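One structure is given here, and the rest of the page talks about it.
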Amino acid sequence: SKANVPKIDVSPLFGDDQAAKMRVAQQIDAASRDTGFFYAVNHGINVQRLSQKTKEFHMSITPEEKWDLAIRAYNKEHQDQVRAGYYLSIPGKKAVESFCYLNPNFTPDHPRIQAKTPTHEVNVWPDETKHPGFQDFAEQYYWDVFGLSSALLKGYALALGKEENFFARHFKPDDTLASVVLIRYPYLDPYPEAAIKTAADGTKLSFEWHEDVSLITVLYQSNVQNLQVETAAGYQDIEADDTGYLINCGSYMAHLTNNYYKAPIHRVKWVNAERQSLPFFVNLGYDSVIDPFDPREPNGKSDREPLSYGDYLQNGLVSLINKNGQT
Ligand SMILES: CC(C)[C@@H](NC(=O)[C@H](CS)NC(=O)CCC[C@H](N)C(=O)O)C(=O)O
Ligand SMILES: [Fe+3]
C-alpha cells in the first residue's frame, strides 16, 4: 500500500566534502531506480514562512484581481499570457485554482522577450498596496528554490557517473524556463462532481495519470496525503511531509538516460480539504541540448536523437493539457 519514498539529507551538496556528496548521490540513484521519488530534508528553506505568505495571498485575492491577472484560456484580452498569471476556478465545476510565475529576469528588455520566443513571458503581479510585500517575497523564493535545485542537480550528475556541473551548467539565472506554481486546493461543501474523476481501478481523483514535463520537479505540499505512484505492484500511496521537498524525474531525464532513470507515472487523489501544492518545475534554457546516453551500456551509447529543451517543453505542455485538461 505505501510507496517506498526515502528521506535524504541533502546538506552535503551545498559544501565541499566530496566523499559526503557521493554518499548522497548513491541514495538519489537507489530512489530513482525504485519508485522514482524521494524527500529532500535539511534543505535550508523556511517553508513555514513560504506557507504563511502563500496563504495570505490566496485568501485575500478577489474576483476582480483574478480576471485582471488571468491567462489566455480564461481571458481573451490577454493573448501574450499563456503560462504566467492566474488560472481560475470554475465555481460548481472546477475546484482548483493557481498562480504561475517565471524567471524574474524575464523583463521587457530581455533578449528572448524582445524576440518573442515561445515559452518566454514577462510576469504579472497584483497591486502592491493591496498585497504588501508579496512580489518581493515571491521573487526571493524563486532564487531560494533555484539554489536548492542547483544543489540537487549536482547530486543527480554524480549518481549517473558525470561531473557535478553536467546538468547545472545548463540551469542559469539569466535564461532558465523554470516556473513556480502556487496552487490552492479548496475545502468545498458540496464538492462539485465534475471536479472529481474516477480511475479504471475505482479511485476518485483530482488529476489523472501522467509523466511530468520537466528535468526534475521540486515540490512543497501541506500535510494532507494525496499523491500515488504506479509501481510493478500497482498504484501505491506517497506519504505527506510538510518539512521536506518531494523530488522526482520528468520525461526529459528519461529521454536523456534511455529510460534508466524513468519518469514515474503518478496521479493526484481527490481529498476534500483546504491545502497547498507549490511545485518548482526545473526547466533548462530554450536552446539547451544534452546528448542522450545509456548508463547500462559499456560505451554509454544510445539510439535516441538529441532534443532541445525549448522543443521538448513547448510540445510537452500542450500534450499534457490535451490528455488531462486545462488547469
Ligand atoms: C502535484 C503537483 C506537482 C501539482 N500538479 C501540477 O502542477 C501538474 C502536473 S505535474 N502540472 C502541470 O499541469 C504543468 C504546469 C506547468 C506550468 N503552467 C508552466 O507553464 O510551467 C498538483 O498539486 O496538482
Ligand atoms: Fe506531476
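Numbering, chain A: per Swiss-Prot, residues 5-331 in sequence.
Method on record in the header is X-ray crystallography, 1.5 Å.
Cβ atoms are placed via backbone N, Cα and C, with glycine included.
Pulled from Swiss-Prot, these are the features on record:
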{"type": "BINDING", "residues": "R87, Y91, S183, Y189, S281", "note": "isopenicillin N binding site"}
{"type": "MUTAGEN", "residues": "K98 to E", "note": "Strongly reduced the catalytic activity"}
{"type": "DOMAIN", "residues": "176-288", "note": "domain 'Fe2OG dioxygenase'"}
{"type": "BINDING", "residues": "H214, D216, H270", "note": "Fe(2+) binding site"}
{"type": "MUTAGEN", "residues": "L223 to I or V", "note": "Strongly reduced the catalytic activity"}
{"type": "MUTAGEN", "residues": "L231 to I or V", "note": "Strongly reduced the catalytic activity"}
{"type": "BINDING", "residues": "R279", "note": "2-oxoglutarate binding site"}
{"type": "MUTAGEN", "residues": "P283 to L", "note": "Abolishes the catalytic activity"}
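Shown here: features listed in Swiss-Prot, placed on the structure.
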| residue | record | DSSP class |
| --- | --- | --- |
| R87 | isopenicillin N binding site | coil |
| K98 | mutagenesis position | strand |
| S183 | isopenicillin N binding site | strand |
| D216 | Fe(2+) binding site | coil |
| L223 | mutagenesis position | strand |
| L231 | mutagenesis position | strand |
| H270 | Fe(2+) binding site | strand |
| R279 | 2-oxoglutarate binding site | strand |
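Among the mutagenesis positions listed (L223, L231, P283), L231 has its Cα nearest to the Cα of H270 (Fe(2+) binding site). Set side by side, the mutagenesis positions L223, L231 differ in how many other CB atoms lie within 10 angstroms of their CB, and the most is found at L231. Candidate recorded positions: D216, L223, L231. Nearest to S281 (isopenicillin N binding site) by Cα distance: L223. Of all the recorded positions given, namely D216, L223, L231, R279, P283, those whose Cα is no farther than the 10 Å limit from the Cα of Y189 (isopenicillin N binding site) are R279.
Taking every pair among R87, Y91, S183, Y189, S281, the residues recorded as binding isopenicillin N, the greatest CA to CA distance is 19 Å. Long-range Cβ neighbours of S183 (isopenicillin N binding site) (same chain, at least 6 residues apart, Cβ-Cβ under 8 Å): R87, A88, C104, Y105, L106, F284, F285, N287. Spatially, by CA atoms, the recorded positions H214, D216, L223, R279 include one closest to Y91 (isopenicillin N binding site), and that is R279. In this structure, the C-alpha atom of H214 (Fe(2+) binding site) lies 19 angstrom from that of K98 (mutagenesis position). Neighbours of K98 (mutagenesis position), defined as other CB atoms within 10 A of its CB across all chains, total 16. Taking the Cα of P283 (mutagenesis position) as the reference point, the closest of the recorded positions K98, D216, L223, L231 is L223. With a cut-off of under 6 Å between the Cβ and any atom of ligand 1, the recorded positions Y189, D216, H270, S281, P283 reduce to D216, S281, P283.
One residue stands out among the binding-site residues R87, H214, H270, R279 for having the most other Cβ atoms within 10 Å of its Cβ: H270.
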